[PDB]
Amino acid sequence: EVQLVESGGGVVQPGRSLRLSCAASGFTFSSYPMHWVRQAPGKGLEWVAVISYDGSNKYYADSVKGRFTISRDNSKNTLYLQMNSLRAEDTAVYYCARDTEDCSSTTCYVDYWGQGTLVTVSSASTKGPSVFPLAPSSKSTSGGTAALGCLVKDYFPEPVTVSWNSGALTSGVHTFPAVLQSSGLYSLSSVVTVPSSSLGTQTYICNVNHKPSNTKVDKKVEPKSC
Amino acid sequence: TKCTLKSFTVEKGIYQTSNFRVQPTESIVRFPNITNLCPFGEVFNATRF
Ligand SMILES: *[C@@H]1O[C@H](CO)[C@@H](O[C@@H]2O[C@H](CO)[C@@H](O)[C@H](O)[C@H]2NC(C)=O)[C@H](O)[C@H]1NC(C)=O
């Protein structure tokens, strides 16, 4: 019954050094080893480091040498990770985790995961998405169900929100993972199903809230002259 | 000879005083050309003893 709240995070530029601090609650902090476990988008789990129950011994990962240091402020129930000189590959959710002192040595398998931040590695501006329609107005001739949608091109970081007519359409709501532009710019298309005989019955509005910059821009999706 | 016989005068004869030995002019070492260091890291410094 453990809750972990992680401070720090956000977009970071490569070559900068900062730190996270994870406050723990629901147990005795100064008698449990801590772990950092990377959860990379589309990769999975990657162990990072471990700090002893008293913080006596510190172990770091292989490809992390020269990058990170990890300390542990037992007073306010926090684990500190000072990361330095980040690279563009280091974007992930880095879950802090509490061990169980069960194995014969002072390290063992882990049980409790805390919801880490999303330190975002990029050397570029945070660009807000521009909302674009998707209604061919001549190619939706599928009769019963034709997919028409919305474009969310140029959004960074990835937190994003798509609702169709304020959520009026719920079946076939395809929200897709980012379709990354070759210049590393995020984009995705989110679509819904329409009977082409009822194209203009309900005016479609694609509402996106871009959490990083709070880009709150909406755009119509209507059968055009095209 | 005087120091061997402990006298300042010696009498006609042959006396054996010391030992002759040729001396080493050089020091050589021959070891195998093994090159890899030894895995002491994963014996002394390991988690599970
Ligand atoms: C594992 O054990 C070895 C001893 O076999 C230790 O060697 C350390 O190497 C680093 C780098 O030079 C230095 O901290 C010291 O030379 C050694 N540490 C000491 C004396 O505390 C070391 O504990 C471990 N080896 C490595 C590479 O971490």
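We number chain B the same way Swiss-Prot does; the residues here are 299-347, in that order.
Cβ atoms here come from the backbone N, Cα and C positions, even for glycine.
Under a cutoff of 8 A between CB atoms, and with a sequence separation of 6+ in the same chain, B:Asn331 (mutagenesis position) has no neighbours. Swiss-Prot documents B:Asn331 to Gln as a published mutagenesis change and attaches the note Reduced viral infectivity.
Here Swiss-Prot describes B:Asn343 to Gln as a published mutagenesis experiment; the accompanying note says: Reduced viral infectivity. Look at B:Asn343 (mutagenesis position): DSSP puts it in coil.
Record note (Swiss-Prot), natural variant B:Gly339 to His: In strain: Omicron/BA.2.75, Omicron/XBB.1.5, Omicron/EG.5.1. The unchanged residue is displayed.
One entry in Swiss-Prot concerns the natural variant B:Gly339 to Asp. Its note says: In strain: Omicron/BA.1, Omicron/BA.2, Omicron/BA.2.12.1, Omicron/BA.4, Omicron/BA.5, Omicron/BQ.1.1. For B:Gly339 (variant position), applying a Cβ distance below 8 Å and a minimum sequence separation of six or more within one chain yields no residues.
Taking the Cβ of B:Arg346 (variant position) as centre and 10 Å as the limit, one finds 7 other Cβ atoms among all the protein chains shown. In Swiss-Prot, a natural variant is listed as B:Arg346 to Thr, annotated with the note In strain: Omicron/BQ.1.1, Omicron/XBB.1.5, Omicron/EG.5.1.
What Swiss-Prot says about the natural variant B:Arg346 to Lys is this: In strain: Mu/B.1.621.
Other C-beta atoms found within 10 angstroms of the C-beta of B:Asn343 (mutagenesis position) number 7, with every protein chain shown included. A distance below 8 A between C-beta atoms marks B:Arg346 as the recorded positions from B:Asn331, B:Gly339, B:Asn343, B:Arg346 lying next to chain A.
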